[PDB]
Amino acid sequence: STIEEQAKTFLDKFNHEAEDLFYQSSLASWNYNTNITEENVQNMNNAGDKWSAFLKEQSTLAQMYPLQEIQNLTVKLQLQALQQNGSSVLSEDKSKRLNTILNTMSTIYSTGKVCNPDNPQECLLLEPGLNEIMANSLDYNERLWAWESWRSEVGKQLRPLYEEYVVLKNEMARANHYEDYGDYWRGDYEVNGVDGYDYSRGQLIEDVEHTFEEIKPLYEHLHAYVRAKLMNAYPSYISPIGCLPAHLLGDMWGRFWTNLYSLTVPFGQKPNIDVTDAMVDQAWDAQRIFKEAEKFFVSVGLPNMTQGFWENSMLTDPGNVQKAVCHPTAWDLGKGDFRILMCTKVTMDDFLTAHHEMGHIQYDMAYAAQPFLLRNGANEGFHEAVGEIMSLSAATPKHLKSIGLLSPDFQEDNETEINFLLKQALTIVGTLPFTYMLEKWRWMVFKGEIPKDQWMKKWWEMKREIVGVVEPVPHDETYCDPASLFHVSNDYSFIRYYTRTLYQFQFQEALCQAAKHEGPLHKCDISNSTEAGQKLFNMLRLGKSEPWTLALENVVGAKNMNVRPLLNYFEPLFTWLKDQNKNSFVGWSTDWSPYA
Amino acid sequence: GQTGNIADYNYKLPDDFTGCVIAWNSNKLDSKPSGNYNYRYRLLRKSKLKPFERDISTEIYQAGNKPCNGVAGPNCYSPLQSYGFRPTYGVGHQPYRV
Ligand SMILES: *[C@@H]1O[C@H](CO)[C@@H](O)[C@H](O)[C@H]1NC(C)=O
Ligand SMILES: *[C@@H]1O[C@H](CO)[C@@H](O)[C@H](O)[C@H]1NC(C)=O
Ligand SMILES: *[C@@H]1O[C@H](CO)[C@@H](O)[C@H](O)[C@H]1NC(C)=O
Ligand SMILES: *[C@@H]1O[C@H](CO)[C@@H](O)[C@H](O)[C@H]1NC(C)=O
Ligand SMILES: *[C@@H]1O[C@H](CO)[C@@H](O)[C@H](O)[C@H]1NC(C)=O
Ligand SMILES: *[C@@H]1O[C@H](CO)[C@@H](O)[C@H](O)[C@H]1NC(C)=O
Ligand SMILES: [Zn+2]
């Protein structure tokens, strides 16, 4: 007879119907991914259309209940999710042109190819050939050519489309209750109505700024070391005071520095820990890899896997006539159906990937009890953070020796630990300033702070001031450099990776303190610690029911994201960097540029 | 003495019940890939059921303070909704014969 009582029954009915419809959409997607055929494509399209129609109908129904009249703080969250207004609030033609812009951008990025001038002999796409050249080639001229060619091929085409896109998304946000699309994206972290645990949209900006200000010294030392090594590699193209050039970073954009490990490895005599030959010599396969990962997740305290999981999941690529996508993915089909789609091979990387995916599935099992609208991670970062913490925990030499992959007679030294920490640094620390800079530029563009005539100028100035990266050839307003990245082209939130990077280290610090570990944080194994598993489950079982601040409190004892876990993790490598760069000018100057 | 949707809206055993509850899995027989929607359970009733009662009346639930006027839609929902049983389902949602 009241708003709350009416809303409860509607939410129950919607949850029950959505369970079945989402299950048939997810099963259609799984069938298509495992076995690609025209029938499967039709089935997936039909299931997706049905699910979208159901979501639209229920969203239009749910607007009747005002959110000022609901005082459960859970029905309020479910109704907010339903009333998020995924259906366009703008006009039909405006929605059509927005979809047109998105489709055109995605198609341009996916089908972008580069050939030789007036020469159709070779035409390289992005992933197959251009990424390979950027990752492996050591030719400065070739790298500059590839970088400039990709930018000229994609940004010139994508600039006006992205301008129309930012105008349209700002209009959409103003049509909704948000200010700009940056505000819309920042709303994922907004928590209101819970005094003592609230998070505001504006607080994310300040939190990220403070975290990066804390990270700055370690990144500066890493940049100095990488710059010194790249000066050793390319003699005169790098200035001892200048910023690192963009095309030499390792990948087409500079998101990850992992490709620089071979050139800038500190100690090459002692090889990094490899277990592929050992696994072959002990006759291991993917099924027993997943069995060992299941044993690890049991030992930490998480529940065992399902017989249905083992029967339905395809952990090996069928090959032959069958063709399937080989990108590893953990599927929560719903109603007890948990599956992994991974063309697993006998590699240490695949072992860690299997641990990552089983962490995903354990999280999915943990939040299974909560309603459908709440069956997710507390924010966009915890889910991959939980994957990554297990990935790091299962890669320790102690764990490898315990499982038996390594010879127990082995002992570890300083060089191996330093090399491993520097590799993980190039993987993890390097992507933080880039993510921060890209998200800040995108937020400013959405807010309209950066004018159209100064988009790229401000972009490169902020990159030079923050990431210490300068373009080889100066680019005027015609080019649109950020549109090259897949996330920017397809309009995906990108601060998720920054948040996940902080969250995984906070989780690791908390769980290592729980597991009664003595020593540096990198050599932390939580294999047989039952207390750590329960301490993590306290958050894993919640899902989205509670605010992410409360979940972070439950895990680490702090209501705000902290970077001290990252600093403590990289303390030994920071000491090594201080020792190495004692004679090198740490930092960079904006004046220097490759072009003169 | 159990509280829950099925217990209070489908079949309520008495507090002092004297009998045997026998349950065994029926996924091998009663599960269809397309979805066996024959089996249904009730999820909206005006009040709790008295012990050992069977309610087969299916009329438009009046959740709203406006009259349903015999039709459904806004604040007026069907009392019954079916399980969709498929063999791929995991334990916890597979059909059990009791
Ligand atoms: C509404 O509040 C009650 C508190 O008595 C809680 O048990 C219930 O779970 C809440 N509703 C939902 C949908 O969680
Ligand atoms: C969603 O769009 C409908 C369109 O009529 C509007 O009435 C409603 O206020 C919108 N809700 C939000 C939360 O923007
Ligand atoms: C359930 O867990 C136990 C150990 O806790 C394990 O021995 C068993 O194989 C698991 N069940 C399945 C079906 O994997
Ligand atoms: C894919 O599914 C169809 C229909 O279920 C089946 O006939 C076929 O053998 C499967 N595999 C391939 C490679 O088509
Ligand atoms: C510790 O690491 C340093 C690296 O500078 C190395 O010189 C030293 O020999 C290492 N200590 C031992 C005991 O190997
Ligand atoms: C963890 O427990 C397993 C099972 O008892 C045992 O084999 C293994 O040695 C333990 N880990 C360590 C580091 O001792
Ligand atoms: Zn993950």
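We number chain A the way Swiss-Prot does; in order, the residues shown are 19-614.
Each residue, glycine too, has its Cβ placed from N, Cα and C.
Per Swiss-Prot, the feature domain 'Peptidase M2' maps to A:19-607; the stated evidence is sequence analysis. Here Swiss-Prot describes A:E110 to P as a published mutagenesis experiment; the accompanying note says: No effect on interaction with SARS-CoV spike glycoprotein. The annotation that Swiss-Prot gives for the mutagenesis experiment A:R273 to Q reads: Complete loss of enzyme activity. Does not affect amino acid transport activity of SLC6A19. Residues annotated as substrate binding site in Swiss-Prot, with a curator's inference given as evidence: A:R273, A:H345, A:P346, A:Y515. According to Swiss-Prot, the mutagenesis experiment A:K353 to H, A or D carries the annotation: Abolishes interaction with SARS-CoV spike glycoprotein. Residues or ranges marked as Zn(2+) binding site by Swiss-Prot: A:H374, A:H378, A:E402. Looking at Swiss-Prot, you'll find the mutagenesis A:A386 to L noted as follows: Increases slightly the interaction with RBD domain of SARS-CoV-2 spike protein. In sACE2.v2.2; increases interaction with RBD domain of SARS-CoV-2 spike protein; when associated with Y-27 and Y-330. Per Swiss-Prot, mutagenesis A:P389 to D is noted as: Increases very slightly the interaction with RBD domain of SARS-CoV-2 spike protein. The active site, proton donor annotation in Swiss-Prot covers A:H505.
Checking the recorded positions A:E110, A:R273, A:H345, A:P346, A:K353, A:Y515 against chain B with a Cβ-Cβ cut-off under 8 Å leaves A:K353, in sequence order. The Cβ of A:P389 (mutagenesis position) has 22 other Cβ atoms within 10 Å, all protein chains considered.
Ranking the recorded positions A:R273, A:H374, A:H378 by how many other Cβ atoms lie within 10 angstroms of each Cβ puts A:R273 at the bottom. Straight-line distance linking the Cα atoms of A:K353 (mutagenesis position) and A:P389 (mutagenesis position), rounded to a whole number, equals 11 Å.
Rounded to a whole number, the C-alpha distance linking A:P389 (mutagenesis position) with A:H374 (Zn(2+) binding site) is 25 angstrom. Proximity to A:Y515 (substrate binding site), judged by a C-alpha distance within 10 Å, picks out none of the recorded positions A:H374, A:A386, A:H505. Looking only at the recorded positions A:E110, A:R273, A:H345, the one with its C-alpha closest to A:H505 (active site, proton donor) is A:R273.
In terms of C-alpha distance, the listed recorded positions A:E110, A:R273, A:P346, A:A386 place A:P346 closest to A:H374 (Zn(2+) binding site). Across the structure, A:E110 (mutagenesis position) and A:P346 (substrate binding site) are spaced 37 Å apart at their Cα atoms. Listed recorded positions: A:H345, A:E402, A:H505. Those with a CB atom under 6 Å from ligand 7: A:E402. In this structure the alpha carbons, written CA, of A:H378 (Zn(2+) binding site) and A:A386 (mutagenesis position) are 12 Å apart. Distance from the CA of A:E402 (Zn(2+) binding site) to the CA of A:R273 (mutagenesis position) is 17 Å. Neighbour counts of Cβ atoms within 10 Å were compared across the recorded positions A:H345, A:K353, A:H505; the minimum falls on A:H345. Farthest C-alpha pair in the substrate-binding residues A:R273, A:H345, A:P346, A:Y515: 20 Å apart.
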